[PDB]
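Participant: This is the structure I have questions about; it appears just below.
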Amino acid sequence: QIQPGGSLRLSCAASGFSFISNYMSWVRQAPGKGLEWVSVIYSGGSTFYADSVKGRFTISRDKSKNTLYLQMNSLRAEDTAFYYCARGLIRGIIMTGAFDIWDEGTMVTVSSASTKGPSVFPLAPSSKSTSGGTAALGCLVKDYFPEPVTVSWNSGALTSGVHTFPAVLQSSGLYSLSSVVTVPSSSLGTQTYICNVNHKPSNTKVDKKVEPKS
Amino acid sequence: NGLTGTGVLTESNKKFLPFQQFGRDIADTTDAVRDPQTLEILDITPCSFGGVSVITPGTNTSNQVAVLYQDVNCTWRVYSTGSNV
Amino acid sequence: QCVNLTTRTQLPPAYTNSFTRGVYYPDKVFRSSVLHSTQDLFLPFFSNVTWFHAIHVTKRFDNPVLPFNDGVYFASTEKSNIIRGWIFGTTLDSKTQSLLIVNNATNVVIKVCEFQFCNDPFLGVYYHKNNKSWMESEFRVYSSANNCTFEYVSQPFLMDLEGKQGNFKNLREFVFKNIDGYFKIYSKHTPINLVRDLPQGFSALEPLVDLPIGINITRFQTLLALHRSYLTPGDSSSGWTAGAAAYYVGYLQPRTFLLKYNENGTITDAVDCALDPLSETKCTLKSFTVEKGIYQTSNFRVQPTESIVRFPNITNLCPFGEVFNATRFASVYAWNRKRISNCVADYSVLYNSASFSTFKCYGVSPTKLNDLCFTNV
Amino acid sequence: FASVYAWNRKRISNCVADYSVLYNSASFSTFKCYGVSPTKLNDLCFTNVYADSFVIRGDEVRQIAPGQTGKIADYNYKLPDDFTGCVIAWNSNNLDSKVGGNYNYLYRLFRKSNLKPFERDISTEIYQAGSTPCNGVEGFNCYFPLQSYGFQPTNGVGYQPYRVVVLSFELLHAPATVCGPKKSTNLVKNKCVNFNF
Amino acid sequence: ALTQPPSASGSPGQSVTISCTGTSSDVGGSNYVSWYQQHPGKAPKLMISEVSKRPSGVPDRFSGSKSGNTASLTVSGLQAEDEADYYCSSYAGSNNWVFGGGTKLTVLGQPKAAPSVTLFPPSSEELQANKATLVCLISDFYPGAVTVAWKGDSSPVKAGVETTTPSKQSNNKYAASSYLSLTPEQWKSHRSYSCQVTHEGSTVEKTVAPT
Ligand SMILES: *[C@@H]1O[C@H](CO)[C@@H](O[C@@H]2O[C@H](CO)[C@@H](O)[C@H](O)[C@H]2NC(C)=O)[C@H](O)[C@H]1NC(C)=O
Ligand SMILES: *[C@@H]1O[C@H](CO)[C@@H](O[C@@H]2O[C@H](CO)[C@@H](O)[C@H](O)[C@H]2NC(C)=O)[C@H](O)[C@H]1NC(C)=O
Ligand SMILES: CCCCC/C=C\C/C=C/CCCCCCCC(=O)O
Ligand SMILES: *[C@@H]1O[C@H](CO)[C@@H](O)[C@H](O)[C@H]1NC(C)=O
Ligand SMILES: *[C@@H]1O[C@H](CO)[C@@H](O)[C@H](O)[C@H]1NC(C)=O
Ligand SMILES: *[C@@H]1O[C@H](CO)[C@@H](O)[C@H](O)[C@H]1NC(C)=O
Ligand SMILES: *[C@@H]1O[C@H](CO)[C@@H](O)[C@H](O)[C@H]1NC(C)=O
Ligand SMILES: *[C@@H]1O[C@H](CO)[C@@H](O)[C@H](O)[C@H]1NC(C)=O
Ligand SMILES: *[C@@H]1O[C@H](CO)[C@@H](O)[C@H](O)[C@H]1NC(C)=O
Ligand SMILES: *[C@@H]1O[C@H](CO)[C@@H](O)[C@H](O)[C@H]1NC(C)=O
Ligand SMILES: *[C@@H]1O[C@H](CO)[C@@H](O)[C@H](O)[C@H]1NC(C)=O
């Protein structure tokens, strides 16, 4: 983790580089969207950068050993991504324009606030959720940073219909999720349906009951 | 395939064995070739042909001349056509 | 100081015949009372040369960029010193080296450096009446000259620059050749009295100079002088008068000629051995007179029109990096033998990776390696 | 001297060619003549004398010959096939190298076509190796066409720098002004004599 | 960016095509177009080089072509295991280096499934909490190319919505979720909202009205 306005050093290995036509571009990937190009260094000492990054990032190769340096400075917290070292593919002296050797990259995260506890609401069973024999109710646990969070139903009792959906990462930088379970519509309020919310990086433990709408 | 030359290329009826690329005549000049991309046989024929004689009444009388193309039949491979053919 | 001129009228090009013009001494040996057969770059007899002028009143300042194919025959008929020199080069725009031969009103200047030439390079003479004189005023050829390699400046003089009104009184002929980095110039001056249409006659051009410039030349352009006086109001691009001069351009080709040296050693006549069959016979007879009869000449020749190359469909490059760049070689008593199959032989990719210090071929010359196909590699 | 991509060319005018004065000043280790035998150098007069000079690697000295290929002979310096002069080259590691490398000496690595004989290409336009142009910046498939030798003093010989001088000239046929060390005599006319003009 | 349709799948042992349909001056005006592959967790692997070429390995079912501003990939025979993302890529003009968007490629040996949708309005405590969130859950929709659109009473909305990427369950089908942020005064402003999901052309929508 690093607060915005920071800096970071990303290094890779330029084994067999000093021959001309040996480009070694850098490529990012957001956790869910897809690939996007970042920068490129040409072995004749030329550097080029993508837009929206230009001026903030800098490649400075170490011709001494073999190490290639990308210095990120003043991160804007829309750069959270895997970062890969893409080495080019060469057909003689002609750069083919494709990247054949990758390096599994480094996860680079940029956030703020550090950590925070979840806020819980019960999503009541309703006729708009009811259909025939069954009706669904759940618990919405939102706005927390420390990713591992768990919500159980009735201290782990109900395993039928209980489905926790993948947490979503908002623009605010905090996660949120909602876990829902279906239960016979004859049993709207009848039995116990209490969601047990536990936040392990913090020490939050709260039980919330879900009942039909007033 | 690296073999250079000059001439006229025409479609051929010769048929090469698979291990052959060039064809030679009795004077050992290359007169047939297999095209390396379409795999078709071509004949190579030279470009110059036919004798020429010049008839002059003497350049101490005139520079008018006549020309006899000994291999042409006009009823062309000539330098000029003028009149009086 | 570099202007784009205007007030110029439109006209199509004009052509003329070269009546046995453009012969030069092909060596530095003296020969007397003989007929000598020679092959070289000559201007063919009765060629179609291009005609350029510049008469105002109609304005016509011709100085386009012309090709320089294999050599150039250049002729100029003048009375008042309007053509002043030439510029030779390929792009003429400071990305490549160019040659400039110019005649100021005082010196002859030859320079082979990097010029940035204008679209309309010229010189300019100004005429005063208060002061009794035509004087050299403008020299608008280039903007910059950076990395010069060759320079020559003649001894000072002073030309006339005065505008005459008679007929063309001076013919000047030049042959320009460019071989082995040598720019060779042959020249001849002749007194004439003529009105137009470059004359007939025979005069052989003598060797003038060989400049060791070592540049590539594919185009050239002529440098003309302008006239400005109290009758040319304009501003600086419409206030000019042309003058009166004409020049003709033709191109050389490799021909066989039969030259005739008189007893004094001068070339007085020539036969172009490929103009007609009559000249073919004159030249195979080694005489200028042919007697009544019928003579055999060469067979009927046809020249090739195109050039074609047919190689197989090969895409990959040969394993230059696993033969010359291997990690561990073999010892000599058990030597390795690798088979080279269907690949492209580009040995230029090795130019930056390894030096050799021994490289000898045996059945083939090294200049024809990337023009052949090889069977069992 | 000069680097090889912009090689120098000096004009040799009316002077006496006494190459014995070099016998105690410098050894050569490469000296080959082409149109003429070395035993008749101080018995002839030479017409158009020019002296080219540059510095190359020790391994590329074999490239200075007519009918050669390789990096120098393709597009740095090309001799004609009818060459006449003499080629001279000597090792220069004690002069043109220094600790850490001497990068004052350059060579051309990329060109569209081979040079013609005896021309010079001092242009520094960016070579385009690909199909898309690049408008005068270095980058994807576009390289600066000049590289530098690295001459550190303890290199393998053949990576050490060599000075090369090429003597160009003509024999007989035209007036000359160089001549050798030969001494003249008087003119005897109307008799049978051996002559050397 | 470039464009490629985010979902394409077919029967095993057949030919599926994938179009990259870029503009000029990167794909139409060049020839350096490549195709990659990313299994979910690994680094990308170069699958097809320029236009139609291959490295070593890469069993010959993959083929590429270019027909102007649209290059395309075609897999001839899904074995079982060529599920990937298949980013196309090109060299743009000024060292740019653009990329694609990524197309999931599954192989439902059986019959497609129906995306079960379920929608929830903001609870009461959240209403008292001076905020509001709509909850749209999608589940059991085998082929994973789902997309979502949100509706106020009659119009579409594009602000305040977050959408999970599809996630694989135990039964090896997918699930997803989306959230809509609202102030409670906007919650009661519009008389009803809805979440619609589109999947293989088909569409199913659910709707809820405030009380
Ligand atoms: C003379 O005319 C030419 C056009 O014939 C003008 O040329 C352009 O010059 C600019 C630089 O100033 C270049 O960027 C353009 O590419 C050129 N275009 C063409 C068609 O040549 C030139 O500028 C004019 N010069 C003067 C003094 O008028
Ligand atoms: C060499 O390449 C050419 C194309 O560059 C191939 O020519 C094709 O031949 C087929 C015949 O089966 C035609 O249908 C195509 O239209 C041809 N293509 C073109 C562009 O003309 C040729 O087949 C290749 N050589 C071999 C041996 O396959
Ligand atoms: C990989 C084997 C392919 C062999 C192809 C067969 C014939 C083609 C011959 C190539 C000769 C290569 C020599 C390299 C010359 C470079 C000279 C230099 O260093 O300046
Ligand atoms: C041909 O010309 C020569 C010289 O001009 C002359 O002596 C000769 O008589 C001429 N022939 C005839 C038949 O008159
Ligand atoms: C010169 O060539 C041009 C080309 O069209 C032609 O129009 C012209 O008639 C030729 N001139 C002569 C004298 O043959
Ligand atoms: C003519 O131009 C040359 C070129 O530099 C210059 O040296 C010379 O001085 C000029 N003429 C006069 C009279 O100055
Ligand atoms: C002649 O007069 C002009 C001005 O009209 C002046 O520029 C020029 O230098 C003078 N020349 C002489 C020789 O007086
Ligand atoms: C030519 O000029 C350029 C720029 O001024 C310079 O880089 C180059 O070194 C010059 N040429 C020579 C041979 O010095
Ligand atoms: C050269 O010959 C010409 C005739 O061709 C003659 O007029 C002239 O006098 C000769 N030159 C001398 C005198 O050497
Ligand atoms: C082989 O190539 C590598 C670069 O891939 C280079 O470092 C090494 O020096 C080369 N060795 C030889 C003998 O060419
Ligand atoms: C001469 O310049 C032209 C520019 O059009 C170039 O094409 C050509 O290659 C040059 N000469 C040589 C020998 O390369």
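Numbering of chain D is taken from Swiss-Prot, so the residues present carry the numbers 347-543, in order.
Looks like electron microscopy, 2.7 Å, at least that's what the header says.
Cβ atoms are placed via backbone N, Cα and C, with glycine included.
Below are the features I grabbed from Swiss-Prot:
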VARIANT   D:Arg408 to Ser  In strain: Omicron/BA.2, Omicron/BA.2.12.1, Omicron/BA.2.75, Omicron/BA.4, Omicron/BA.5, Omicron/BQ.1.1, Omicron/XBB.1.5, Omicron/EG.5.1
VARIANT   D:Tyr453 to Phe  In strain: B.1.1.298
VARIANT   D:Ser477 to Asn  In strain: 20A.EU2, Iota/B.1.526, Omicron/BA.1, Omicron/BA.2, Omicron/BA.2.12.1, Omicron/BA.2.75, Omicron/BA.4, Omicron/BA.5, Omicron/BQ.1.1, Omicron/XBB.1.5, Omicron/EG.5.1
MUTAGEN   D:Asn501 to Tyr  Increased binding affinity to human ACE2
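Describe the structural context of these features.
Facilitator: According to its DSSP assignment, D:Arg408 (variant position) is helical. Annotation for D:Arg408 (variant position): spatial neighbours D:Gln414, criterion Cβ-Cβ under 8 Å with sequence separation of six or more.
All protein chains included, D:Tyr453 (variant position) registers 23 other Cβ atoms within 10 Å of its own Cβ.
Long-range C-beta contacts of D:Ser477 (variant position), restricted to its own chain and to partners at least six residues apart, with a cutoff below 8 Å, are absent.
The Cβ neighbour count for D:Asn501 (mutagenesis position), using a 10 Å radius over every protein chain in view, is 17. DSSP assigns D:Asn501 (mutagenesis position) to coil in the three-state reduction, outside any helix or strand.
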Participant: Do me a favour and check the Cα-Cα span between D:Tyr453 (variant position) and D:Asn501 (mutagenesis position); whole Å is fine.
Facilitator: 19
Participant: Using Cβ atoms only, which of the recorded positions D:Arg408, D:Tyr453, D:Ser477, D:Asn501 are under 8 Å from chain C?
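Facilitator: From D:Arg408, D:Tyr453, D:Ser477, D:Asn501, the ones near chain C are D:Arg408.
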Participant: Using Cβ atoms and a cut-off of under 8 Å, determine which of the recorded positions D:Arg408, D:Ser477, D:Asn501 neighbour chain E, and list them by sequence position, or give 'none'.
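Facilitator: From D:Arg408, D:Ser477, D:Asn501, the ones near chain E are D:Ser477.
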Participant: Using DSSP with the three-state reduction, classify D:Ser477 (variant position) as helix, strand or coil.
Facilitator: coil
